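Engineer: What follows is a structure written as C-alpha cells; I'll ask about it next.
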Amino acid sequence: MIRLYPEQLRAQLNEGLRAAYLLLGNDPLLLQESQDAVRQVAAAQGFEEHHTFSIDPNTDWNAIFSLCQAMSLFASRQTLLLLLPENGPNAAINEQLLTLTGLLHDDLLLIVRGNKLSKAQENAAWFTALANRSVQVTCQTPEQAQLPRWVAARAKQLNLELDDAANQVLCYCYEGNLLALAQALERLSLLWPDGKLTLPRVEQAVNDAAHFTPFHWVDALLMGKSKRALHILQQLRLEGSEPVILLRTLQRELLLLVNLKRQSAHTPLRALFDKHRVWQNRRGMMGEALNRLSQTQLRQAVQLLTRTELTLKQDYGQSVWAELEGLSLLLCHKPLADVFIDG
Amino acid sequence: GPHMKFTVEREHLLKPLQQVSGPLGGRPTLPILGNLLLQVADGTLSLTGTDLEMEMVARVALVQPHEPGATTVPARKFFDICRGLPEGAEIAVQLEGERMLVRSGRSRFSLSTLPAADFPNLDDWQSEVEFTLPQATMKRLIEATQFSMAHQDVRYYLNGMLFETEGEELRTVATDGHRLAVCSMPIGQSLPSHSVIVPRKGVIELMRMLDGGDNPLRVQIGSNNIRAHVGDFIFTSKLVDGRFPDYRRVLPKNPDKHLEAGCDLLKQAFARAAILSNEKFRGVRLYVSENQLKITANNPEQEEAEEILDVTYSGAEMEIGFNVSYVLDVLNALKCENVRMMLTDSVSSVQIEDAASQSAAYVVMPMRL
Amino acid sequence: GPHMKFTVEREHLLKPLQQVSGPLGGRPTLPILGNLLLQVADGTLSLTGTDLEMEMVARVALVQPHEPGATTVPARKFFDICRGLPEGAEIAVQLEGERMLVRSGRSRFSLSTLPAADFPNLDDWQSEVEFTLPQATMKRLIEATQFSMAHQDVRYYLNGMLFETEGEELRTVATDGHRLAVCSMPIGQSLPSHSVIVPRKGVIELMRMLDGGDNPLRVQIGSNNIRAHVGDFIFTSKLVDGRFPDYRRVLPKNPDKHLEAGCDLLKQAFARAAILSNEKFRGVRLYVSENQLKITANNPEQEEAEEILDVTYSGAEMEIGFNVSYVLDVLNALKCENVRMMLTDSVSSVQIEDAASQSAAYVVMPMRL
Amino acid sequence: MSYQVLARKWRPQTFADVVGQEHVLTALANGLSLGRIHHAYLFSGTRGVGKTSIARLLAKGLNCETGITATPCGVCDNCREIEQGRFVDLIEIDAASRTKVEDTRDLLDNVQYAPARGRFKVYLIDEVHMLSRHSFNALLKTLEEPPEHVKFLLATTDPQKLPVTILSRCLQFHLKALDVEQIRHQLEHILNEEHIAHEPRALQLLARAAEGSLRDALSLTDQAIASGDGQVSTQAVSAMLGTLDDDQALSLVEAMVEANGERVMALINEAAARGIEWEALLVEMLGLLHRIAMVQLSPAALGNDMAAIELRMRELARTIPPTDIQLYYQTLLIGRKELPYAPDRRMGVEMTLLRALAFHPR
Amino acid sequence: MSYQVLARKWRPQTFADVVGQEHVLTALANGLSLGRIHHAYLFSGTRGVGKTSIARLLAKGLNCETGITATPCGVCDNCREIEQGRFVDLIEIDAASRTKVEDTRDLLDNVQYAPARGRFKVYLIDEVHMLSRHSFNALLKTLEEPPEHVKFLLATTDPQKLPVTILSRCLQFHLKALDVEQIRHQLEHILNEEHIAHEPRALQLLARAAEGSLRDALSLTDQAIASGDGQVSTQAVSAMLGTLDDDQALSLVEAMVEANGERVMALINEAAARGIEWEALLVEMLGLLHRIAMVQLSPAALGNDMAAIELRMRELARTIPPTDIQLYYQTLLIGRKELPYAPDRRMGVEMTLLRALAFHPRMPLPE
DNA sequence: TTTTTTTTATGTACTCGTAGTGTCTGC
DNA sequence: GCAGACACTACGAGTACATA
Ligand SMILES: Nc1ncnc2c1ncn2[C@@H]1O[C@H](COP(=O)(O)OP(=O)(O)O)[C@@H](O)[C@H]1O
Ligand SMILES: Nc1ncnc2c1ncn2[C@@H]1O[C@H](COP(=O)(O)OP(=O)(O)O)[C@@H](O)[C@H]1O
Ligand code: BEF
Ligand code: BEF
Ligand SMILES: [Mg+2]
Ligand SMILES: [Mg+2]
Ligand SMILES: [Zn+2]
Ligand SMILES: [Zn+2]
C-alpha cells in the first residue's frame, strides 16, 4: 500500500482516487482536515452518499447494508466512514472488517479513522487484504521541537505574521493540541484583520488548554525542565488522568535509571545501553540524567515513589498529585524534600 | 378569569378528541405543546393540537348554553376521561381560577391548565393552489406509496412524500435510495403543476384523518405549508426545503423482458422463501427461464430455500437478485390479481406494475449476492 | 441416519405444531435448547418440544409409507415454513446428509438438523394423582386468579400459584402480599388432600392448553412434576417447592360492614378515577355512607378526581384507602352482575366477592392510615 | 412588590453590556460584520461567566431585522421576541434535560424545515456536555453537512467531556474568568443603576469572594441586600462572609505560623460552629503546608489550581524559613496520626495546633 | 394528651421559636419584609440545627393568607396544612428517594402549572446533595430562570458535593451549630412545658453531650426521661452518658500529678465500684489534661459548665509546666492506643497510670 | 520516530437494544 | 380473531462515575 503524509495527501487525491483511504493518527486536526479534503474531492468527482459509521464494540454493525445494494434513485457513488476504537480493532472486529473488505463496489469509497495500529493489528487479515489498493495516511502530532515550523506553515496558510515570540507562546500554550492551535489561529485572524500578530495581542487572545501524555512528563523530569514538568502535572490533573498510569510510567524509567547508575561504575555506557534495550532517541537523555543525579537522589526518589504508591493503594488518599509534584522537585533539579517529602 | 363554559355530548366529542390527540405523547418539546388548546367562540368549539410542525383543528358545534373562552388542557387525560364516561353522558366543563372542572352527573374531575396566550399559534399564510379530491383517491394514493419512504435517511428530504400535481392528475412519489413507489390518479379538473414534499409525520396524519367516509377532501398548498379539510378537521403542516429527485429517469427506459404472475402466488412464494434468508441482509435470487421462475434463498449456516413457479415470460434467460423485504412489501401493497414485472439485466432497475392497470408503478434494484 | 419419508397433511400438522411451539420462544440459553423433535413410530408422529423444565408432546396419525425415526428441527423456521402453504397440501420431509428436505408441490427447502440424542428429556414420576375436569371449568378457575400471582419477586415462590385438593373440591390461590385471590369449586371425585405450587410459566402454558368444550382434561399431579392430557396433546412441567401463607388467615373473619353494588358501574367508576390517580401510587380513598360510595383520587399535579356511586350500604363512614390497579383487575375478572364489598376496619383489609356466588373471593390490603 | 432577582433582570442585551471577555466579543463582531461565520460555535467558560448570555446575544444579532450585524437594533419585533422566551426560529434546547436521543431527534429533524421568520434557524443547545453518545452521533451527522440556513450555538461548562470529533467541527470560544476589578466595576454599575447604597470596601469584599464569576457576585449582592436592611454596609458583608467562610485552612495556618493563640482558638471555634470533618481539615492543612514547602523550592510549584489564594500563599512562602515549615508539617502529621484516638476530634486537633504553636515563638 | 417524641412535637412553628441562627432568621425575615424573594435557597450546616424547619417556616411565610409576611400570622388556613404536612402546594421531595434523573424530569415537566391554592409552589428538596449528577444538570436551567410562581428550597448537610454551577445561582444560607447555652436554655423551656422536674447540672450535661445540634439534644433528653422515672436527674444523666461529672477525673489527675499512687489506685477501685467503662475514664482524663493545656495557653478558656471546678483548674494552670502537660497527654494517648490490647481494660488503665507515674519528670518512682 | 498504559471491591446511574405483554383496531 | 401493530414495560449491557 501507499504510506503517506498529510502534506502530500492533496497530490495523492489529485492524481486519482484509490479504492479506500485509511487515515490514521493520534491528532484530531490533521485527521479532520484529511477527511474533509477526501470528502470534498470525492464530491467533486461524483461521490454524494456519505455515511458516518462508528465501529466501537456496541450494538452498531450493519455497514454491509449500504454496500450490497445499488442506488435506485441515481447512480450516486457512496462514501463509508469507520471510527476505529481507542485501541484499534479486536480479533472479532478484525474478521468483521475482513468480511467488509471481502466485497467492495468500485464506486464505493471507504474511509477509516482511528489511532495508530501496532503490528498486532497491522498483520491482521483485514489490513493485509487492504494492503493492495488502499492508501494509508499517517497524521501525528509534531514534537515540541517540531511545532514552530508547523505553526509557521499554518500562519503562511492564512497569510499571517507572528515573528518568533508569538510562535513560542502559542507552542507552549497549545502544546500537544493542534486542534485548539488551529482554532486559535483562526480566532486571531478574526480578531485582527491586519493579520500582523504580535505578542501584545496573542498574549491575551490565547488559552492554557494543553494536552499531554505521561511520557512527556517523564522526559521533562529527565531533562530537568522544572517548569515544563510542573506544567504537565497540572495539565494532567485538570485532564483527570489516572495517577496510577503516571506512577507506572515514571517507575519504569526510574528503575532503569537506578540499574544504570548501579552498573555505571563498572561498565561503559555504550555496552550498558545495548544490554538494557534502550531506545536510540533516549540514549543522550539517559546520559544526561546519569551524569546529573547520584544514587542518593535516586534512592530518595524511590522511597518517595514507594510512599506515594502505598498511600495510593492503601489509605485511598488524595495527596497523590502534590506528592508527584514533590517527586518532580526531587528528581533531576534540586533535591531537598527533607523528610517533609521524603517519608 | 375566563369562564369558558362547555355543555356537550360524549359522542359529539369522542371522535374529534381521538383525532386531535393522536401525535401528542411522550415528553413534548414544550409543556404547552403537550396540551390541547380548547377555544370556545360564538357557538362553536375549536380543539387545536400541534407539534411545532403541524396543527390539527377540530370544530364542534354547540347548542347548549356556553360562554367564550380559551385554555389549554392535558391531552391524554382529557381523552381518557372523555372515553371513560358512560355512553350518552353529558359533559360540562368550567374553567375556575387556574383549574378546569369536568363534570358528569355523578363525577367531578379537576385538571391542571395553561393559559391560551402562551400557546404557539402557528403562522398563517396564503395558499398558492387549491385542490379537491374524493377521500378514496387520497386513501389509495397514501396506501400505494407511504411504505416506500425513507426512514431516517441522511439526505433529510427523502424522509417524506412528493406530491406532484400536473395537468389534471396527481402523483405521489416515495423513495429510500433503493426503492421507488409512484402512484398517479385522476382528479377530474385541470390543475397548476406543483412539486411539494410532505414530511413523514404529515403523511401519517393525513392517512389517519381520512375518516373513510364520503365527503370531499379540500387541500390548500402554499409556498411552505399544506392544509387539508375533511368535515370539521383542518390539518396544516410545514414542508421540506429539499428538491425531490426526478422519478421519471429511475424507471427502466427500455424494459427488455416482460413477465406476468399471480400476485398472491408470487407473494406467498416470496414469503415462504423469506424464512430461510440471511438475517444479516435478507435477499433471494431469481432464475427466470422459459415460462419458469425459481427462487433461491441462502443463509450462512448453510440453509437453502428453493421455489419453482410457472409464470408467463417473454425472454431468453435471466439471473437477478432481490432484497426479499422490498419485493414482499411491494407485492403486499399491490393488492391486485396479477403482477407484471419488467426486467432489463442483473445491474439495472426492475419495474413492478399491475397486470391490468397502470396507475401505480414501483421500481426496485437488484441486490448483489 | 435413516431416510424419513414422512408425509404429513397440513391440516393435521399446523395446530399441533403451534401447540408444541408455544412454550419455546425468545433467545434460548444455549443452542439446541430451542428446537423440536419429530419422531415417527408405527404410523404415529409425535412432535415434542422442551425448555428443560417443560415438555410438549403432540400425536398425529399417518397413513403414508414411512420409517420409524426421530429427528430434530429448529422450531420457528419449521413453523413458519409449514404455514402459508396452499391448503390441503401434503408435506414430505426426508433426511439426507445431516439435513432435512421438506417438499410441498414444487417447493423444496433444506434445514440444518441435530441428532435426536441431543434432545434432552425431563424427569419421570409415577403414581400421579389423576383428575378429570372440564376445560372451561379450570379455565375460569385459573382466570379468576391469573393476575393475582406476583411476577419476579424474591419472597417465597410467588412466581406461581397454589392448587389445594381437599375432599371433593379443588381450590386455587394466588397472592402478592398485598392482594390475594382464592377460587374453590367442587370437582366430583374422591380426592386426597394435597397442596402444590405450579410456576407462572406453567400457568400460562396451562391456559394455552385449553381448547374446546369437548373431551375433558386429565391432570396428573405429583410433587415435582405436573402433567395435562387434552386429547392427543400431552403437557408436562416442573413444580416449585415451598408453600404459600395460610389463605384462611388472610381472609378477614369479621365482614361486619357490607356493601352491594353493580359490577359494571363500579368498574367504570374505578376506571374513571384511576386516570387522575398517582402514576406510581395508584391509590384512591373511599368514603362509605348509607347507599353511597365516594371515591377520591389525587396526584402530584393535584388534579383531584371525585366520583360517587349508588350502593346498598348501612353503617358509618370508613374512609378506606387502597390501590386502584388491584381493584380494577379484580372487577375485570369478576364479570358478574353484582359485587359485595366487605369492610372490617379503617386499618383492616377489604374483601371482594361475587354477590350471587361464593366460588371466588379476593382480599386487598389498604394503602395508608 | 415583584423585585426581580439581580441574576435575571441584569442579563446583558447588547454586546456593549458584556463585561470583559473582549477576546470573544471582538471576534464575534468581526465575524458577523464580515462574511466569515462558522457553522457551529462552541462556548466555554467557568461557572457563570457569560456563556449563555453571549450565546443569546449572538442569536439576537444573527436574526435582527436590520441584518446580520455586531449590534442588534433592539427595537424590531425579532429583538423584542427573542428578548422574551417566545420565538420560533431560535430554539432553546435544555440539552441537560433532553439528553436521550429520542428527544434530540424530534428537534434535530427541524433543520430540514425552513426558518419561519429570520434568516437563520439558530439552535441554542445549552449544557451540551450532557448528551448521550447516540445523541452526539445524531448531532454530528447533522453538523457534517449542515444546511446553509442553520447555525448551531453550543454552551457548556466542561468542553473536554465532548467527544473529539464533534469538537473538531466547532469554533470554540473559551471565556476567561472575570477579574476582580471588572467584577467590582460591574457591581458598582448594577448597584448605582438601582436604589442600593453601598460602601466601596463592601464591594471589594464581594468581588474578592465572588471567585471571578458575575452570577456568584450578584447572588452574594442580593443576599447582602437582604441581610443588610436595604443598604450594603461593610460590616454586614464581612459578617455574612464570616458565616460563609470556607478557607479556614489558610487563615488558620497564617495564625499558627504567626503564633496568635487567641486567633487559632477563635478560628477553631468558628470551624466548629460549621460542621467540618476534622480529619479533612487537618489533611488539607497538611496539603497547604506541603505546597508551601514546594514553593520554597521553586516559584513555579504553585500552579493554576490556587490562583484565588496565590498572593497570600506566596507571602507565606516568602516570609517563613523552610525549616519551620518542615517542623510544622512533622508535628501536624504526627498529630493527625494520633487524631482519631484523642478525646474528641475537635479536642485532638486543638492540642495538635497547640503543640505546633508552642515551638519557635513563645 | 398522648406522648409523642420531642423532636417532632416541638418543631418550631414560627420565626420567634427558632433559637440561635440569628443571621439566617434576620436575613430571611428582612428579605420577606422588603419583598425581595430569591427563587432558590440553599440551607447548609451540620445535622439538626434547623435547616428543614427553617425552610418549612419560609414556606409558611411565603404562602400565608394575609400576603407575603415575614412573621407567619399565627395559624391561618394556608398554614394549617403546612403544620399538618398535607399542604397542596408545598411539595416535599425526599431527594434521596428520587435521585434518578427520570424523576427530576417529571418534576420539571409540571413546573409551569399554576399553584392550586398558594401563591408559590414551594419545592422543598430535602437532602439536595443526593441527586444524581444528571438530575443536577437537569435542574440547572429551571433554577436559572424559573417561572414567577415557583420557588426552590434546598436543604443539605455538606454543600461541597453539589456542583458549583448550582451553588452559583442560589442563595447560600449557612446555619452554624448552636452554642451550649442555646441548647441548655431551649431544653429548660422544653422540660418546663412538659411539667417535668429537672436538675440544672443534668441539663448542662445534656447540652454538652449533643454537639451543637438540637434534635440530637432532644433525643438524648427523651432517652434520659426514659432512663429516669419520667424525671431528668443528675444521676440518670451521668448513667446514660457514661461521663464522670467534673470531680472524679479531676481527683485522678490531681493525684497523678502529685505522684501519689495510693490515692490513684484507691479511686480506680472506687470507679470500678461505680461500674463505669474504663475507656470513658481515660477519655475524661485526657479531656481534663487538654482543658488544663487550654487554660495555660489562653488565660480565659473555661466555659460555664466547668465553673464548679474552675478554681482547681487554675491551680494546675499555675503549678504544672506545659511540657509536663504535653508529656502526660501523649502518655495517656498511647495508653488509649494500647488499652484494647491489654490483658484487661482495668489492667491496661492501671498500667497506663503507672506508666505516667514512673516517667513523672518531677517525682518519678524510685529505682 | 516509538512503543510504550493501571489497583479493587462495591455500589449507583443512564442510555440504548431487544423481548414479553396488552390491547385495539381495521383487520 | 387475530395477528399485528404498535405501545409499553422490563432487562442486559455498555459505560461513567463515586467511595473507600
Ligand atoms: N459579561 C457579562 N456581563 C454582564 N453580566 C454578566 C456577564 N456574565 C455573567 N453575567 C451575569 O450573570 C448572570 C447569568 O449569566 P449567564 O450568562 O447565564 O452565565 P453562563 O455563562 O454560566 O450561562 C447574568 O444574568 C448576568 O447578570
Ligand atoms: N434552630 C432551632 N430551633 C429550635 N429547634 C430546633 C432548631 N434546630 C433543630 N431543632 C429541633 O430539631 C428538630 C428537627 O430539626 P430539623 O430542622 O429537622 O434539623 P435538620 O436541619 O437536620 O433537618 C426540630 O423539631 C426542633 O425541635
Ligand atoms: F449558566 Be452557566 F454555564 F453557569
Ligand atoms: F435534616 Be437533619 F440532618 F436531621
Ligand atoms: Mg449557562
Ligand atoms: Mg431534614
Ligand atoms: Zn432588531
Ligand atoms: Zn399563616
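Numbers run from 1 along the shown chain.
Header entry for method reads electron microscopy, 3.9 Å.
Note: Cβ is positioned from N, Cα and C throughout, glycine not excepted.
Marked as DNA binding site by Swiss-Prot: B:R27, B:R76, B:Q152, B:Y156, B:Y157. Quoting Swiss-Prot on the mutagenesis of B:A136 to T (Swiss-Prot position 133): Reduction of synthesis of beta*, probably due to mutation of its promoter. Annotation of the published mutagenesis B:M138 to L (Swiss-Prot position 135) in Swiss-Prot: 3-fold reduction of synthesis of beta*, probably due to loss of its start codon; the original residue is retained in the structure shown. Per Swiss-Prot, mutagenesis B:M149 to L (Swiss-Prot position 146) is noted as: No effect on synthesis of beta*.
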Engineer: Distance check, please: Cα of B:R76 (DNA binding site) against Cα of B:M138 (mutagenesis position), rounded to an integer number of angstrom.
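Structural biologist: For B:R76 (DNA binding site) versus B:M138 (mutagenesis position), the Cα atoms are 29 Å apart.
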Engineer: Residues with Cβ closer than 8 Å to the Cβ of B:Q152 (DNA binding site), same chain and 6+ apart in sequence?
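Structural biologist: Counting only residues 6 or more apart in sequence, the Cβ neighbours of B:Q152 (DNA binding site) under 8 Å are B:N159.
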Engineer: Listed DNA-binding residues B:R27, B:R76, B:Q152, B:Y156, B:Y157 - what's their greatest C-alpha to C-alpha distance in Å?
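Structural biologist: This binding site's residues have a maximal Cα-Cα distance of 31 Å.
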Engineer: At a 10 A cut-off on CB-CB distances, which of the binding-site residues B:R27, B:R76 has the highest count?
Structural biologist: B:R27
Engineer: Could you check the recorded positions B:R27, B:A136, B:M149, B:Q152, B:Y156 and tell me which sit with their Cβ under 8 Å of a chain E Cβ?
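Structural biologist: The answer, in sequence order, is B:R27.
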Engineer: Cβ atoms within 10 Å, counted per site: which of B:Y156, B:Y157 has the most, among these binding-site residues?
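Structural biologist: Counting Cβ neighbours within 10 Å, the top one is B:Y156.
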Engineer: Looking at the mutagenesis positions B:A136, B:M138, B:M149, whose Cα is closest in space to that of B:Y157 (DNA binding site)?
Structural biologist: B:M149
Engineer: Any idea which of the mutagenesis positions B:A136, B:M138, B:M149 has the thinnest Cβ neighbourhood at 10 Å?
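Structural biologist: Counting other Cβ atoms within 10 Å of each of the mutagenesis positions B:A136, B:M138, B:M149 gives the minimum at B:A136.
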Engineer: Go through the recorded positions B:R76, B:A136, B:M138, B:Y156 one by one and keep only those whose Cβ is less than 8 Å from a Cβ of chain D; report them in sequence order, or 'none'.
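Structural biologist: Listed recorded positions meeting the cut-off: B:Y156.
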Engineer: Among B:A136, B:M138, B:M149, these being the mutagenesis positions, pick the one whose CA is nearest to that of B:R27 (DNA binding site).
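Structural biologist: Of the mutagenesis positions B:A136, B:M138, B:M149, B:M149 has its Cα closest to that of B:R27 (DNA binding site).
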Engineer: Measuring Cα to Cα, tell me the gap between B:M138 (mutagenesis position) and B:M149 (mutagenesis position) in whole angstrom.
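Structural biologist: About 16 Å separates the two Cα atoms.
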Engineer: I'm trying to understand the geometry here, so how far is the Cα atom of B:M149 (mutagenesis position) from the Cα atom of B:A136 (mutagenesis position), in Å to the nearest whole number?
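Structural biologist: Distance between the two Cα atoms comes out at 21 Å.
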Engineer: Measuring Cα to Cα, how far is B:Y156 (DNA binding site) from B:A136 (mutagenesis position) in Å?
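Structural biologist: That comes out at 29 Å between the alpha carbons.
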Engineer: Return one of helix, strand or coil for B:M138 (mutagenesis position), based on DSSP.
Structural biologist: helix
Engineer: Give the three-state DSSP assignment (helix, strand or coil) for B:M149 (mutagenesis position).
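Structural biologist: For B:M149 (mutagenesis position) - judged by DSSP and reduced to three states - the answer is coil.
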